[PDB]
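Undergrad: Got a structure for you, written out below as structure tokens; questions coming shortly.
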Amino acid sequence: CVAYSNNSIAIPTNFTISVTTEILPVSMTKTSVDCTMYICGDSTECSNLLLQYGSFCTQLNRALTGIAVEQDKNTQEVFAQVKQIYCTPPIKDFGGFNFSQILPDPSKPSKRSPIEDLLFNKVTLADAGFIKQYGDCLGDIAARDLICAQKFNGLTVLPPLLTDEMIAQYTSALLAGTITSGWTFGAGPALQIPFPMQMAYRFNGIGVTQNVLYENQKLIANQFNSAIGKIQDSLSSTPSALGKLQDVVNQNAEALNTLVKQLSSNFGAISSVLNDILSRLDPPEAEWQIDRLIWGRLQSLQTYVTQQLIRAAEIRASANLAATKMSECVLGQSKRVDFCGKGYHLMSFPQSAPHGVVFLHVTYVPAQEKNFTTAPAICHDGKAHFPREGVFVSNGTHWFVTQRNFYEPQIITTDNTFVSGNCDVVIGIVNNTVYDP
Amino acid sequence: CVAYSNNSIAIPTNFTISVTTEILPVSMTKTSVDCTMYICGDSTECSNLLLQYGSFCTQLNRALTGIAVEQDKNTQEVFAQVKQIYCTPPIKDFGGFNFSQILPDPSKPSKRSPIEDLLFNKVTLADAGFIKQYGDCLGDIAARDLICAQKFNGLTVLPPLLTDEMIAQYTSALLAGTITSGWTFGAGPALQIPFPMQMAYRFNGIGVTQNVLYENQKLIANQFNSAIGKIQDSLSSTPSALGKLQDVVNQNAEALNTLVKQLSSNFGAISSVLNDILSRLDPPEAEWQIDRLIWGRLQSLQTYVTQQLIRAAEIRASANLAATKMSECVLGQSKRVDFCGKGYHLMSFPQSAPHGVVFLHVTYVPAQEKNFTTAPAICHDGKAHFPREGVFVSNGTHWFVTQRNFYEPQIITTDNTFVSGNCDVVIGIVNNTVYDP
Amino acid sequence: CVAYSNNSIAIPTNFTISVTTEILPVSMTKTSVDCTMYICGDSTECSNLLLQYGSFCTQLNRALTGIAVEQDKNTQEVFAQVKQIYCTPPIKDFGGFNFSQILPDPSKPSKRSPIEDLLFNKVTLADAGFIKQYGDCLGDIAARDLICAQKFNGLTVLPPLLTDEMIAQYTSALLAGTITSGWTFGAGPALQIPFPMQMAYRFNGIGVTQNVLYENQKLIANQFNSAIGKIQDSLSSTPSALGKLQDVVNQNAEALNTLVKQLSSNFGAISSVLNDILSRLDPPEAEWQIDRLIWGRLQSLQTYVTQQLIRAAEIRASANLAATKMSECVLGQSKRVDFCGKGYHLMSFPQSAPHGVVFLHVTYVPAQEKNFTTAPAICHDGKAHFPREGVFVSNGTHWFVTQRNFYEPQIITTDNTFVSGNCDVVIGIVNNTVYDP
Ligand SMILES: *[C@@H]1O[C@H](CO)[C@@H](O)[C@H](O)[C@H]1NC(C)=O
Ligand SMILES: *[C@@H]1O[C@H](CO)[C@@H](O)[C@H](O)[C@H]1NC(C)=O
Ligand SMILES: *[C@@H]1O[C@H](CO)[C@@H](O)[C@H](O)[C@H]1NC(C)=O
Ligand SMILES: *[C@@H]1O[C@H](CO)[C@@H](O)[C@H](O)[C@H]1NC(C)=O
Ligand SMILES: *[C@@H]1O[C@H](CO)[C@@H](O)[C@H](O)[C@H]1NC(C)=O
Ligand SMILES: *[C@@H]1O[C@H](CO)[C@@H](O)[C@H](O)[C@H]1NC(C)=O
Ligand SMILES: *[C@@H]1O[C@H](CO)[C@@H](O)[C@H](O)[C@H]1NC(C)=O
Ligand SMILES: *[C@@H]1O[C@H](CO)[C@@H](O)[C@H](O)[C@H]1NC(C)=O
Ligand SMILES: *[C@@H]1O[C@H](CO)[C@@H](O)[C@H](O)[C@H]1NC(C)=O
């Protein structure tokens, strides 16, 4: 097992690039319900009475409308952060990085990346759900909105303001900018920079010198390409990968099913049918039975609305988090641990998903650690010398200085150290020569 | 359109300082409702019966009380982060920066900044709203609280614990500290520092050397002053700028209006008036009709309470975000992209607003980009040299090194580069002389 | 009072390490309620009727189940971030830091730290609460779940998936890793490093050179040890320190008490007892009275469920914040102001608490500030020199350069300054000699 030591340090001699996907729901289907059609359907005697209950219907209808509008804002706040659409890079001559699975391709009319085309297939809408049956009733015609609503007990699904194609186009712009302009494309003009240099400068942000990339550019490129390939298989095989997006769809479907099914409930009355009770009873007695169904059908709808408001808040938080991660992880480089995947964040790539966003985080994780003896300071000519950058390490009989995240032994010289103190205060100082550079 | 290139880099030759306002709601009006006065008003027969319904009234009353207390905490958590009130700086001899529109002035008794005096005028309370009518009924007297509540169907608005003047005083302290003590005033004692130096050190935090400020101090000062002037006009002209704060006020007003209006509803009864039904009917029949209004007037109030709880959660999240932004953007310098406005964050200034906070974010955005040929490394004497800071750029026949966010060509010397490798591994290395400093 | 000055700077000559605790609720008791036992208990006539009300019971039961599952996820997302359990460090020979109050000890079978053993005692469950009475009814037996539920009006508390011991074991692993492997244990392999070096490198992250730790290691160690001792007394004495955790427990207890007490309510009927009304009335009249209690007992339970959903969202946000702070504050070093305690964040230590987490944040706050005259640049041989790091300060007749967060006057030399401009542009430049290093 791991054991502490007062004079031993472990420094990584190698590295492995990894890509970790994170899926967050961003929006919900713009479902809506009419309160004067769910309770009373075609009946004129049930409406007159429902007016005496005041604003109850108007309150629930307005609440659902707010949720629908919130879904449009949620999507805009995430994907619309950049609207200076960057043109796709036609030069397929990067330094080995094969974005072919990340960027779109022309071999299909959907203009979606191979990963996006898989995500859009893993999430599906069942034929038993009213969300699909309502669409078949319209047939893209808008005039039959009220006709289909009357058939589906007043259920109405509004069309999203931004189509799936618009979201894909916005995501492509973010990708092209990051690949061609780095993190600065989101903080100003399209300051183009070569991608190998961009990675070299991102390495310096995680304490790794630019040298490591250039001397390992082919190896680093191969690692990135393999990681992007493996994630596609992982999502394809694992059926419960996009559960976060499927769960929100399933939850909304169950809510509508329970709401519509409750119309078949008597709530303590002679029947669930308003024409049957109104024909069996006389007027001075039917209104007692037609008041029990109205009150049961109002609490049912109120339960649906209140549950949707709670669910909408969860999606709103996820959408805000997604927008924050797009800015920090995609448009920049987040130093915050675990915010842009495991390991040190280098860069991330966004991918569109149905009612959600998938972030591909590229991170640097050290590997192949090796033990080395270390000392806090070096003593020379009575002066105590400290490392300006990196750590002092001992290769048996010799002492060297090296980067903390990559083993690179260098001779201890005045150019990489600084001096302070009379060598009598630093506990554990070791005597070693410092050469003049 | 923008095009990628493997050997071209764009570096900005100039900069434009910009100020972007962000408005967040922090609190809500401390509205409260009594459940034994909304349903039954002055009637003793309606109360006896309302007791049989158990704790329903106590649950709703306690819920509203919690919301009111939460509003006080929300404001305290945002503005009370610093309470060592810093004295206003009477020396109007900064390095050109004209905070006169940001700081208070003595020409008015409100002691609010010119921007604050505009924000407090763009948000207004209508005379038709009960929030104002309740205040006119009290006339600052506290003894008539119960008398005015009985008139307004039990509606009662509690006074905020912190007055608008207290919030302004707290904001002034934060401003004076930031202007006179920088980001350290919030992490320890009032370590005073000259403002030009403070900006010079904030520039170094965004990759821009201190030199750029000193050689452009007058230009930078003029840019800041113009930006602070333009924002005042923007808020004055644009009527939908403070909508986030007006929307929460409007939403609460509509909720009370719908609640009070529902008292005029029969909920399926002989009349909405309890004395009328109780006088027309005998006792063994009036209780059937006085049970239908109690149940309608309880779900109405329950709908108001539940909707307020959902709205209070949204304000709580905004208040927490505002407190986080005050610490990160005002008391410090946030590296997180888009968290403290567009562009690289330099500093921000807080301004008080009715039930909200307005953050003025000052950011650095590069401008006037110019294309330059770049190489990843320099080859000299067979050794490959890499840039210690900045990027190598070619001015036609000559190669230079320059900062990434400001064009400053310097001769390539050992003092600004480091060496590694035998010049046979770096792809794209170029041969150029490195001079001895 | 503090006063601004254009040529004076304050630099701290000393420092005081401080430890500030932050308590956040992470989970809630897995309470659950059966909807066909709260309303109708043992009665077969009340169930037949309750079926006509449709899915109402199934909706409320499913909602409570989701909350219970959410509590398990909340705890896992916070504590399970690391599962490579690090072995306790048996070498009690650190550089003076006495973690004995932070780490567990073997003198007790609970295997909890002295601070953890106090936190687990300050929060208690009253004997009048059903949460305890339900446990006494089971006696650790699982077969009597349904029997005890029938006695407690259908109330059922589920056992947590992770026991208190498992949470303590996970917290110990995080502590051992941080003490023996620093922030890298959470971003890769267990890269061991000596603790004094780890603190020396964390100091460099707050602008303080490693020198300050080594020359003050004994003083810094003593300060840390004293701070850890004082916090234990603070929590022991202050009774309202863990209120955030006690409040959530109290709120849930009151909710169940109000729910169960409402069974004693007539809701406008002949009695709250179903056998009494069903025996006094004939069948064609008892169903009118047995429909009024069902509807009152359904809105009561619905009010409990909706309030719990609102409360569960608050805990979910706190749990997410706790997980974020564990990653940023414990597994790393957060530059974000006020996110990991007052002052500059050095490191933090986690401690388990009942249904919550306590973070011990160790921060650096400067002290003993001293005024010094400063200049933005130095003029020599007509060239304007700027400080590469730190600030220029004047000790009366002599000019020196020093770190911004620690007074360390050094001679101005080319090794600690850089040159730019012709000395005619920098406003406030002072003439002083720069020596050749
Ligand atoms: C580092 O790891 C990679 C894994 O792809 C391996 O190919 C390589 O040989 C290892 N060593 C070095 C020095 O790169
Ligand atoms: C990128 O990967 C795909 C995988 O199918 C491959 O077809 C393509 O040739 C690769 N690109 C290059 C330049 O080899
Ligand atoms: C490093 O240690 C090995 C093992 O003792 C030795 O063979 C080698 O020469 C050492 N390195 C140098 C530069 O002497
Ligand atoms: C940079 O932009 C400012 C805009 O105010 C302009 O005055 C100035 O001439 C431009 N060029 C330089 C070198 O500052
Ligand atoms: C600051 O701006 C205001 C704008 O009205 C102006 O009156 C004032 O003179 C300015 N300050 C200075 C020092 O010029
Ligand atoms: C930079 O390029 C221009 C255009 O060729 C040239 O006139 C100028 O002399 C170059 N700079 C230097 C320092 O030679
Ligand atoms: C700094 O503060 C500590 C407080 O513990 C004190 O012991 C010490 O004498 C002070 N001065 C120095 C130079 O450390
Ligand atoms: C650590 O503190 C405890 C406090 O009771 C003390 O008993 C123990 O001796 C201390 N450790 C050392 C090494 O002195
Ligand atoms: C610093 O100032 C004091 C007071 O004038 C003086 O005694 C001392 O000699 C100065 N330091 C140096 C290095 O001259």
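We number chain A the way Swiss-Prot does; in order, the residues shown are 704-1140.
Cβ atoms are placed via backbone N, Cα and C, with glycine included.
Swiss-Prot feature annotations, pasted as is:
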type	residues	note
VARIANT	A:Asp796 to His	In strain: B.1.1.318
VARIANT	A:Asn856 to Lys	In strain: Omicron/BA.1
VARIANT	A:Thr859 to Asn	In strain: Lambda/C.37
VARIANT	A:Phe888 to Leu	In strain: Eta/B.1.525
VARIANT	A:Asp950 to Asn	In strain: Delta/B.1.617.2, Mu/B.1.621
VARIANT	A:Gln954 to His	In strain: Omicron/BA.1, Omicron/BA.2, Omicron/BA.2.12.1, Omicron/BA.2.75, Omicron/BA.4, Omicron/BA.5, Omicron/BQ.1.1, Omicron/XBB.1.5, Omicron/EG.5.1
VARIANT	A:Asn969 to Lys	In strain: Omicron/BA.1, Omicron/BA.2, Omicron/BA.2.12.1, Omicron/BA.2.75, Omicron/BA.4, Omicron/BA.5, Omicron/BQ.1.1, Omicron/XBB.1.5, Omicron/EG.5.1
VARIANT	A:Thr1027 to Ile	In strain: Gamma/P.1
VARIANT	A:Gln1071 to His	In strain: Kappa/B.1.617.1
VARIANT	A:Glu1092 to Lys	In strain: Theta/P.3
VARIANT	A:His1101 to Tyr	In strain: Theta/P.3
VARIANT	A:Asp1118 to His	In strain: Alpha/B.1.1.7
Undergrad: Just counting, how many other CB atoms are there within 10 A of the CB of A:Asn969 (variant position)?
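TA: Result for A:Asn969 (variant position): 19 other Cβ atoms within 10 Å.
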Undergrad: In whole Å, how far does the CA atom of A:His1101 (variant position) lie from that of A:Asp1118 (variant position)?
TA: 18
Undergrad: Taking Cβ atoms only, which of the variant positions A:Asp796, A:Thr859, A:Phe888 fall under 8 Å from chain B?
TA: A:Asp796
Undergrad: Measure from each Cβ of the variant positions A:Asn856, A:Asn969, A:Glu1092, A:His1101, A:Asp1118 to the Cβ atoms of chain C, and list in sequence order the residues where some distance is under 8 Å, or 'none'.
TA: A:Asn969
Undergrad: Looking only at C-alpha atoms, tell me how far A:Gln954 (variant position) is from A:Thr859 (variant position), rounded to the nearest Å.
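TA: Pair distance, Cα basis, whole Å: 17 Å.
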Undergrad: Taking Cα atoms as reference points, rank the variant positions A:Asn856, A:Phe888, A:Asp950 by distance from A:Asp796 (variant position) and give the first.
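TA: That would be A:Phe888, the closest of A:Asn856, A:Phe888, A:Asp950 to A:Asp796 (variant position).
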Undergrad: I need the CA-to-CA distance for A:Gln1071 (variant position) versus A:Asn856 (variant position), whole Å please.
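TA: So the Cα of A:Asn856 (variant position) lies 64 Å away from that of A:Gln1071 (variant position).
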Undergrad: If you count the C-beta atoms lying within 10 Å of each candidate's C-beta, which of the variant positions A:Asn856, A:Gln954 ends up with the smallest number?
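TA: Comparing Cβ neighbour counts within 10 Å for the variant positions A:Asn856, A:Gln954 gives A:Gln954.
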Undergrad: Among A:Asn856, A:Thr859, A:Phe888, A:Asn969, A:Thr1027, these being the variant positions, pick the one whose CA is nearest to that of A:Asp1118 (variant position).
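TA: Closest by Cα distance to A:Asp1118 (variant position) among the variant positions A:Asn856, A:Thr859, A:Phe888, A:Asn969, A:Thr1027: A:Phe888.
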Undergrad: Taking only the Cα atoms, work out how far A:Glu1092 (variant position) lies from A:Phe888 (variant position), in Å, as a whole number.
TA: 31
Undergrad: Reduce the DSSP letter at A:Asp796 (variant position) to three states and note it down.
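TA: In the DSSP reduction, A:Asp796 (variant position) maps to coil.
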Undergrad: In Å, rounded, how far does the Cα of A:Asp950 (variant position) sit from the Cα of A:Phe888 (variant position)?
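TA: A:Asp950 (variant position) and A:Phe888 (variant position) have their Cα atoms 35 Å apart.
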Undergrad: Determine, to the nearest whole angstrom, how far the Cα atom of A:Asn856 (variant position) is from the Cα atom of A:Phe888 (variant position).
TA: 49
Undergrad: Rank aside, I only need the closest one: which of the variant positions A:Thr859, A:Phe888, A:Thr1027 has its C-alpha nearest to that of A:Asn969 (variant position)?
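TA: Going through A:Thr859, A:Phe888, A:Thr1027 one by one, the Cα closest to that of A:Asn969 (variant position) is A:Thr859.
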Undergrad: For A:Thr1027 (variant position), what is the secondary structure by DSSP, using just helix, strand and coil?
TA: helix
Undergrad: If you count Cβ atoms within 10 Å of each one, which of the variant positions A:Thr859, A:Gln1071 comes out on top?
TA: A:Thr859
Undergrad: Using a 10 Å cut-off, grab the number of neighbouring Cβ atoms around the Cβ of A:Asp950 (variant position), all chains included.
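TA: Step by step: centre on the Cβ of A:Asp950 (variant position), count other Cβ atoms within 10 Å, giving 11.
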Undergrad: What number of additional C-beta atoms lies within 10 angstroms of the C-beta atom of A:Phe888 (variant position)?
TA: 24
Undergrad: Tell me, if you would, which residue among A:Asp796, A:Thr1027, A:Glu1092, A:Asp1118 (variant positions) has the fewest other CB atoms within 10 Å in the structure shown?
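TA: Lowest Cβ count within 10 Å among the variant positions (A:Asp796, A:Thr1027, A:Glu1092, A:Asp1118) is A:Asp796.
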